[PDB]
Structure formats: C-alpha cells, structure tokens
Amino acid sequence: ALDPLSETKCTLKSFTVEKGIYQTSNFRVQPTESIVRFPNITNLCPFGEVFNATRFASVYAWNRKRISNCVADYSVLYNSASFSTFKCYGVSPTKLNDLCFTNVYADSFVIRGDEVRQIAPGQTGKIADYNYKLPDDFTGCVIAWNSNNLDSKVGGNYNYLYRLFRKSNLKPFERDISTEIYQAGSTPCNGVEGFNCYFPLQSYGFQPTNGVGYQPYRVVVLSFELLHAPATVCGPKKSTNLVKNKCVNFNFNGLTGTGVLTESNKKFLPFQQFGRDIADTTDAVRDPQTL
Amino acid sequence: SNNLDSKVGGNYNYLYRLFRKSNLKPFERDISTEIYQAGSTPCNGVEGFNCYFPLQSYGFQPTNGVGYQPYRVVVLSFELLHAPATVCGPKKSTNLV
Amino acid sequence: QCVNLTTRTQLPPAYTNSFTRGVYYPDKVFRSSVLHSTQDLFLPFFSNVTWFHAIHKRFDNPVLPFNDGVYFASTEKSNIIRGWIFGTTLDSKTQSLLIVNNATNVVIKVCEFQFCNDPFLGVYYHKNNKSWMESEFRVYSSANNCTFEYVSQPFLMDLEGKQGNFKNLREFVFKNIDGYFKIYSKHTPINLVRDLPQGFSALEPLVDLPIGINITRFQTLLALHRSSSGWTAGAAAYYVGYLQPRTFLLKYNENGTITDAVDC
C-alpha cells in the first residue's frame, strides 16, 4: 500500500519489476446516496372510528371492523398522546409500519382494570379464555384509555355485559354470543340458574368510586392474520428526491440495485414498470409517480 | 445435576439474559444489566413501554421435566495442529530412527 | 335467475381453424428490438377452436372444462359479451370468481355464489328511446364470505346495436398459475364476415387477481334483449380455445409492441 510500484511487486509476488505495462488493480465507483421512490401512500383507514367511538359493543359481542386494502399508520396512535397506557409484544407501534400482512382487525371492548393484564398472547384468565384470546403468533399491540368519567354510572353501569363461564376455551379472536347455561353438576338446569347452574352472561358494575382495579379501560387489540392471500395492509413510507447521473443506491416500487440512471428514448407500455435487454438482464426503470 | 443444583423454589446463583441490544460475539462475557429498548421511545435507563429488564433467573422445582432440569455444560476450545501441544493424552513416546 | 329461456338448446361443439390468434405478453417487462423466446400457456397456431354464437335459437352459455387456461375471442355488433364465471362447481359449494361488464363498471367478486339455471343480463324498452343500457341482473342469487372485491373506474360502453358485418373485437386470456390469475385483454375495431378476423395482435394486462382457488370449469355470461323466458339475444360470436405450454418467438419492435410470432 505504499506506491503503485510496490503494488506491481505484490501483483507478481516478486521483489523486482521488469520493463513493460502490467495490470495491477481495477477501479470501481462506490455508492454515495440512497433514493426511495414508491407509489402513493394515501388512503389511510380511519382507525379512530373504532378507538374514539362514543360507545363500544359488549365484551362477549365485541365489535369487529375489517381493515384491508389500505395503508395503516400506527404512528398517529402513539404520538397523539390521547390515551393513557399502552402495551405491545415483540414490535413497537412505530416499527409495526414496516410489516405487510393480509388483514387487520380492531377488536374493541371495555373491561376492568385488573383484567387488562390478561390481554396477552398465550394468556389465561376471565377475558383471555372466555371472551377474547390472542394468537400465539401475535405481533401487534393493545391500546387502552381510562374512561372512568364516561363508561361509569352511579349504582353500576350494566350496559356492558360479559361472559364469565364456558364449558371449553375459545380460539384466537373467536366471537361467540351464545348464552348456554354453564352446568357444573349432573342435574339439568332446566333453563334457570341455581345450585351448580350459573348463567355465563353477566353485567359490569362500573362506578366512579371503584378502585383502580375495577375502573373501565377502553381496550382494543390490533389482531393480525397471515392467510393464504398476499399481504394487503402496509404502513406509510416517505419518498425522497430522484438522483440522475451519479453512482448511488436505488430503490423503486419493486426494483432495487446499484447503478447510474440517465435519460433515454424508451417508452414503456401503460402496464410495464421496468425493462430487460436481449440477454434477459434488467436495463431500464420507471418512476412510479412521474412519467 | 437436579439432585445438586436445585433449591426449594429457585436458585438466583444461575441467571440468564433474555434480551440483548445486538448480537453477542463468540466467547464474550457481558454482564451489563442495561435496559433493552424494543421500540422508538428512549427508555432513559428505566423500565416502561417497550423497555423490559433483560436479566432473568432460573426456576428450579422438584416437578420440572428433563427439558427444564439444569444440565451442567462445559465447552472445550482449542486450536488443532498450529503450535506446540501442551495437553496430550497418555501417548508414550518411542525411539527415533 | 332459475327461469330457463324458451328457445336455447345445446348443439355439438363444432370446431374451426384459428390461424394466428392466441399470443400475448408473457410478463410486465419491457423489451424492444429483440426476438424473445418464452414458454408459457399459449394457443398453438392453426389449432382448432370451438364455434359458438348468440342469436334469437342457440344462446351458448354452457359450463365447459377449464383444466389449464383458455383463450377467448369475440366478434360483435350488439356487444353481447358481459362476463365470465369460474369455479370447481360454479356453485355455492365453494368460492367462485366472477367478472362482469355492465357498461358502467368492471366489477369482480369472490363469494359463495348460488348457481343460476340460466344467468344473463337484460336490456329492455327498445320501442322508442332505446338508450342501450343494462337494466336487470340475473348472474347469481346469493353470496357469502365475499373476501375480495375489485371495481374499475366509471365509464360508458357503447351497447348500441349495429348492422352489416362484425365490427368489434374483444379478446381475453384467462389462466390458473398456482391459484394466481393474470387477466389480460385487448379491444380493437375490425371488419369481418365469417370464421376469424385476418390479422395479428397481442393482449395486455387488465386486472391481477391473486385468489388461490383451483378451477376446473367456466361459464359464459351473455346479454339478452326484449322490446325470464321471453328474452332474445342479438348478433354476436365468440370462440373457445384451450391453451398449452408451448414456446413462441415474440418479435418485439422498437416501441415494445409484438409484431410477429412463430409457433415452435
């Protein structure tokens, strides 16, 4: 690494160099910048319709909204600071935007304070096993806000009912509104409660004066699914400026590589995003926004 | 070593790391208990949202199956035929011709 | 829906000779000034294609096998071709695909559709102030678990009847590649009396449907006219040709348009 003369000595593995012209190395330009040009990322699904609704459905009949074929921005849900407490498993709300899944469901409900800890994958409890279970492959988040001043009433607000018993356990994100009487004994219950016969459907007794464990928290789980179909719900991505006539890194909608892009006379058809040469090697590109 | 290392309800003398900021290097010994940052929020050196405590302890009980019982592991590392040997078994030397 | 027509009958599938129809772009890649070889589901040239048509007593809309991917070509005056149905049974027993062209939107759906005995689309009130618009809809009777739904932008398609020879050419390519469908299409004017238009073309993408359903049969959806038994059809003709994994030499010009093809 002293001078080009010693590089010639090292190419030949010899302490002397003879008269002539010898090949010693190979020049190559390296990348300097990184460009990102994806299609439009508009058409956000208003997730606030489910979180900030005036009233939710009951827990046993938890409301389900479908989210598909739109861009899902979770950064607003964290940075807005309109909610009390959050919790996630594996990925944070800002990092979830980098994942593209098939479908997303906003599984909304309202439970007590001591029961929000039961909202976790592979968890057991009165809400996990009986009302709403999360899958073992859960990679979303759970979001909650204290609604003690709204979802409470003097003497018990029996608007939000819930399941307490069940003869078996539920599947992940399973919705079951059945009122089958839970039977612990052998005698038939005959459609009424009593000894070893308790209805599973019961009411929540929220009140402004209850302890923190029994206050109403408006909990909603962002359930995710990986079905046979391709992904449809991606996060937003900010594009950058387009560089021309410079060796840098490139990243378009579905084409990545390193090289130099210059203007030309090629004209793609209305459906073609990139081109290839005679040898089946990619030699052209298209900006997804500009023409 | 279930009959030796197990305690009534657990032994904190044997601990393990659950989270790490980066990939460990081979034969590295890092005993740092710094908080793991899983999200974009600065943890500021305390627990919280996406800020979990990396160190965790073993649970020793008499009912644990072989999958959870503690096994005493030892790992021997060396170089083979790169320098004069210093740990050689009972291989008696012979005469030179 | 379940009411059958009065005049329709199933005749034997008479075949005819397709000269050079059945070539398309194998992918969404640009290539120009090259002779690219590609192996894909293509219709061989000088192969046999089926002879169907729609008049006031045949009205071909049977359910026929699919099994690979099929080429479609229609020569029209009254613009009768509306849509197509796929499925393993074309019934609510499983999920069936549908495409339709009601002259306003190209709607696609995948639900558990109930099979109609003789589905069609209606056009009514010709006597005065025709206006040539679709009125009634008898494709399916029910639906369930409609997982997917695609709809094109608004438009207005020319349903006006025309006299003389055939004038409109619509051609599709439908295939099944591990459940993924690549709907290609083209529309161009023609002037043609019988058999097939003497010319050359290549078909481009219209919609991409990654559904994930195995197909074995398909059905035609034709429109009818009347000034569900007293409906009569117009003037139109369409053919059926099964594809095969053959290799062509696609001749690409400077603008990337296919100008010639050689059947290996």
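So for chain C, numbering is Swiss-Prot's, and the shown residues are 14-69, 77-247, 255-291, in order.
Recorded method is electron microscopy, 6.3 Å.
Including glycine, each Cβ sits where the backbone N, Cα and C put it.
Using a 10 Å Cβ-Cβ cutoff, C:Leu18 (variant position) registers 19 neighbours. Under its natural variant annotations, Swiss-Prot gives C:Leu18 to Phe the following note: In strain: Beta/B.1.351, Gamma/P.1, 19B/501Y.
Under its natural variant annotations, Swiss-Prot gives C:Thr19 to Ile the following note: In strain: Omicron/BQ.1.1, Omicron/XBB.1.5, Omicron/EG.5.1. Around the Cβ of C:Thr19 (variant position), the number of neighbouring Cβ atoms within 10 Å comes to 12.
Under natural variants, Swiss-Prot gives C:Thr20 to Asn with this note: In strain: Gamma/P.1. Using a 10 Å radius centred on the Cβ of C:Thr20 (variant position) and all shown protein chains, the other Cβ atoms total 14.
In the three-state DSSP scheme, C:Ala67 (variant position) is classed as strand. The annotation that Swiss-Prot gives for the naturally occurring variant C:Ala67 to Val reads: In strain: Eta/B.1.525, Omicron/BA.1.
Per Swiss-Prot, natural variant C:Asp80 to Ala is noted as: In strain: Beta/B.1.351. In sequence order, C:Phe65, C:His66, C:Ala67, C:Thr240, C:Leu242, C:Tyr265 constitute the residues six or more apart from C:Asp80 (variant position) in its chain with CB-CB distances below 8 Å.
What Swiss-Prot notes for the natural variant C:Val83 to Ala is this: In strain: Omicron/XBB.1.5, Omicron/EG.5.1. There are 15 other CB atoms within 10 A of the CB of C:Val83 (variant position), with all protein chains counted.
For the natural variant C:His146 to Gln, Swiss-Prot gives this note: In strain: Omicron/XBB.1.5, Omicron/EG.5.1. The structure shown keeps the original residue. Mapped onto three states, the DSSP output places C:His146 (variant position) in coil. Contacts of C:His146 (variant position) defined by a Cβ separation under 8 A and a same-chain sequence distance of 6+ are given as C:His245, C:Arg246, C:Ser247, in order along the sequence.
Looking at Swiss-Prot, the entry for natural variant C:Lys147 to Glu says: In strain: Omicron/BA.2.75. Neighbours of C:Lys147 (variant position), defined as other CB atoms within 10 A of its CB across all chains, total 7.
Natural variation at this site is recorded by Swiss-Prot as C:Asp215 to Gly, annotated: In strain: Beta/B.1.351. Around C:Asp215 (variant position), the C-beta neighbours below 8 angstroms that are at least 6 residues distant in the chain are C:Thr29, C:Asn30.
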Is it possible to get the count of other C-beta atoms within 10 angstroms of the C-beta of C:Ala67 (variant position)?
26
Measure from the CA atom of C:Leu18 (variant position) to the CA atom of C:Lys147 (variant position) and give the result in Å, rounded to a whole number.
22
C:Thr19 (variant position) to C:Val83 (variant position) - Cα separation in whole Å:
19
Express the distance between the Cα positions of C:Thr20 (variant position) and C:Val83 (variant position) as a whole number of Å.
18
Between C:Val83 (variant position) and C:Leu18 (variant position), what C-alpha distance do you get in Å?
16
